[PDB]
Amino acid sequence: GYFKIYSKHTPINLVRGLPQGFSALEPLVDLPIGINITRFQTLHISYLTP
Amino acid sequence: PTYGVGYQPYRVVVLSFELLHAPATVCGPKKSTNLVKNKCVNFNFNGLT
């Protein structure tokens, strides 16, 4: 019943592909939402241009 | 305002404590004692005794 989010931010100079290396992920936040999750989806930002 | 004592409005609030088979979300106030140092003491830190 706990949703746990771990996060990490790194400055990467690679142009394409998942970089090879090790970096531990510090916990970001735990929430007692207590729901059932089976699917998910990502949302992106859009830049409106003339 | 001139009605009888038993005919006056009472503001009734019923608190219903629901306890399911799920992790709890409401708890009573947690207490704290002054921190003592350099002395064998019985310590409790967030349930770690």
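Swiss-Prot numbering applies to chain A: residues 199-240, 244-251, in that order.
Per the header of the entry, the method used was electron microscopy, 3.5 Å.
Any Cβ shown, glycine's included, is placed from N, Cα and C.
Going by Swiss-Prot, these are the annotated features:
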- A:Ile210 to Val: In strain: Omicron/BA.2.75 (VARIANT)
- A:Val213 to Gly: In strain: Omicron/BA.2, Omicron/BA.2.12.1, Omicron/BA.2.75, Omicron/BA.4, Omicron/BA.5, Omicron/BQ.1.1 (VARIANT)
- A:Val213 to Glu: In strain: Omicron/XBB.1.5, Omicron/EG.5.1 (VARIANT)
- A:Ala222 to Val: In strain: 20A.EU1 (VARIANT)
- A:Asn234 to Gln: Increased resistance to neutralizing antibodies (MUTAGEN)
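Known features from Swiss-Prot, placed on the structure.
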residue  : record               : Cβ within 10 Å
A:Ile210 : variant position     : 10
A:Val213 : variant position     : 5
A:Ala222 : variant position     : 6
A:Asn234 : mutagenesis position : 6
Inter-residue Cα distance where the pair is A:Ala222 (variant position) and A:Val213 (variant position), in Å: 22
